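Inspection log for the structure reproduced underneath, given as structure tokens.
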Amino acid sequence: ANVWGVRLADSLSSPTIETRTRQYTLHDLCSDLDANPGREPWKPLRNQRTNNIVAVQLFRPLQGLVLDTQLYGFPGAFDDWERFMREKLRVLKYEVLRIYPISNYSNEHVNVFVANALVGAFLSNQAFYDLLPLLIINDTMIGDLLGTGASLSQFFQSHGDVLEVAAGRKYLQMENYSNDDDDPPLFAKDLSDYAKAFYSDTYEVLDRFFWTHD
Amino acid sequence: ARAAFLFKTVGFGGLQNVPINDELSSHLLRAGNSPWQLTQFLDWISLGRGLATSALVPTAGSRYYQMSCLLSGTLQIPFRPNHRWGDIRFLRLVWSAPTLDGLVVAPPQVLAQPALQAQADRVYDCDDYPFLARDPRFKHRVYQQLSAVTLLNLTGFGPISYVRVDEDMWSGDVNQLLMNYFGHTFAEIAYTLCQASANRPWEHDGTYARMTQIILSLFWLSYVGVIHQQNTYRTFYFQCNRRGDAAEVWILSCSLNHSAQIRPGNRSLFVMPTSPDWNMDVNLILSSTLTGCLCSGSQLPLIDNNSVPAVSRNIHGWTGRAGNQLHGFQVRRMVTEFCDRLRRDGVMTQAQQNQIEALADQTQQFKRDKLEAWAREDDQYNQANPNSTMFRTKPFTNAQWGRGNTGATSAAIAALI
Amino acid sequence: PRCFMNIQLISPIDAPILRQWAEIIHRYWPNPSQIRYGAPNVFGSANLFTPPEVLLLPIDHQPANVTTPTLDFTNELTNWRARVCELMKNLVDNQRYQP
């Protein structure tokens, strides 16, 4: 098989095997906010010449990075970044404790996307101690995320039964990058604006909606 | 609701080709290029209190019939496994668009070329050609009349209302919207609806759906005379006292005398007639017009295959494997049963219904005779016409001048309250 | 030129200025959005460069959070003039503008 410039298989290798997904609860949230020594939820990748960590890709939920880096603030050293991280993390830990007791319950659903909005608000160094019970998934965040009309139009914006955002951030280039032959590109998924996606819960009505959308 | 859209191309009981002649198009394309002639079609009613009549077209029966024959010829070209547009005649016919619009005479070369052949019973899908398949909207738009063609085409007989009765059709916005048209002639609000969807068919479970439901339903109730001054449907009922003629003007009214109750239980059915005199009536055409939109906004039930000719069965877009068989009748015994159960209610005298029947069946006689005469004339035409062929209307038979089979159907369609 | 959209075509110390220039711009040049307008059944549509009933904008729209005036200073314009101001700052930090 030799398409225009490419030469590929002539017989398959495609499996069929899949698994089931995770569901999210309270101690889920907690542990994710624990940043387990040794089970930390990131992958700090590197160049490939001397393999020096120059970027990371995230494991959602930790995302929700929506605005300019110039508000972020963090060192050029790997370890320094992580310790500053750990510090602010255990802080917000004490906080969410203040709001909800560790024994208030055991485990229960919360809108991850909401959790990521919190991520961004915190790291943005901006206040969010007002969107708090909104965390708790009663039954379906769709109605929950859509009940409101105007608050913090800079993470998320609701139009009708729709919420419209750019999904939490996945990659991050660091301060040692050099555009080497060994620098795999994140494809601008670390940008403060590079995409927009849009949900309500269903295809058809928005398929209607698009006659009035790009 | 419905994301699947198809149609079919007419067959013939013995014609080797299309019977359409350019003359028809021309006297219609005298203005413009549209494939649908909705405007003067609807305005050609002469308000419906009487008809518009010509040698070329004596009835909107004839009007829409040749509309159909035309568009059947038209679709031939662009719609193939080899989809296309431009430079192949269909009796000198050429479109001018990639959206397949515009209609003018073939180019000089294309005037010489042979026309595209046709085939009968050519069912197809309305989603194959790419261009419009990019615009949902004009697609829907055309579909509401593709249906108007199709449904009348699917049967050796006439149009059908899919009458439906259901409660939720009562709501605040509903009776609100209702309020807009008191003392109003059905036809005028029909016009309004033609407008209010020709711009944009309203969305699937639109308010206006339940509305037109009320409209056609109350219409047919009055039609059989189901509801009346005492038997009232949330106290609403049309009128036209001039009954006994080929023109009625049924108009909203509220009766503060007795009111009839709607028990729970949703129902519906599918009605045709069995007298090909409807060519004087319009209301059927409008009901068709709106039900097309009802389909194009809402996915609707289908009928049994056995309910339709075998060759025309199992159609995704129209022919399901079940669904209430049709309901036919003739206007003669229709008004008969109508007036009769009405006087059964004791809101009449006998001589009343009698003098109705007199003029009514008189008119029946006369205009059937005229129908058959024009049939003879057209036959002699064909004999003189080896090459310029046509049928003014869907060819018929005297075998269609008898039973309405409407007897038990009376109580059936009556038990829909 | 190619370089006009290719910051690689120059060394960023041979001319650090223009390099950061193009880079800034690619990263921050203001962002556009859109909005609907009016009622179709009473106004119709004249928009033909675009799906019906749309209305673009070279700017991104941001809803407000309360009916009062809002004290707002993170605007891509706010941030924008801030950008070009600091660009000037960095400029004048040159070794050569102080003999």
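Since chain A takes its numbers from Swiss-Prot, the residues it shows come out as 2-215.
Here the Cβ of each residue, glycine as well, is placed from N, Cα and C on the backbone.
Here the residue is the original one, while Swiss-Prot reports the published mutagenesis A:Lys44 to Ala with the comment Almost no effect on autoguanylylation activity. In sequence order, A:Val57, A:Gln58, A:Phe60 constitute the residues six or more apart from A:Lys44 (mutagenesis position) in its chain with CB-CB distances below 8 Å.
Note on A:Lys89 (mutagenesis position): other Cβ atoms within 10 Å of its Cβ, all shown chains, come to 14. Under its mutagenesis entries, Swiss-Prot includes A:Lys89 to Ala with the note: Almost no effect on autoguanylylation activity.
Within the same chain, residues at least 6 positions away in sequence whose Cβ sits under 8 Å from that of A:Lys94 (mutagenesis position) are A:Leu34, A:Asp35. Swiss-Prot gives this note for the published mutagenesis A:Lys94 to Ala: Almost no effect on autoguanylylation activity.
Summarising the environment of A:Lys171 (mutagenesis position), the number of other Cβ atoms within 10 Å of its Cβ, over all protein chains shown, is 17. As a published mutagenesis entry, A:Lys171 to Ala appears in Swiss-Prot alongside the note: Almost complete loss of autoguanylylation activity.
Close to A:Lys190 (mutagenesis position) in the fold, though at least 6 residues off in sequence, lie A:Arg170, A:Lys171, A:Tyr172, A:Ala196, each with a CB less than 8 Å from its CB. Under mutagenesis, Swiss-Prot gives A:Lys190 to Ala with this note: Complete loss of autoguanylylation activity.
Listed in Swiss-Prot is the mutagenesis experiment A:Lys197 to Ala, annotated as follows: 90% loss of autoguanylylation activity. Counting every protein chain shown, the number of other Cβ atoms lying within 10 Å of the Cβ of A:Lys197 (mutagenesis position) is 11.
Taking CA atoms as the reference points, A:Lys89 (mutagenesis position) and A:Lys197 (mutagenesis position) are 29 Å apart. Under the three-state DSSP scheme, A:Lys44 (mutagenesis position) falls in the strand class.
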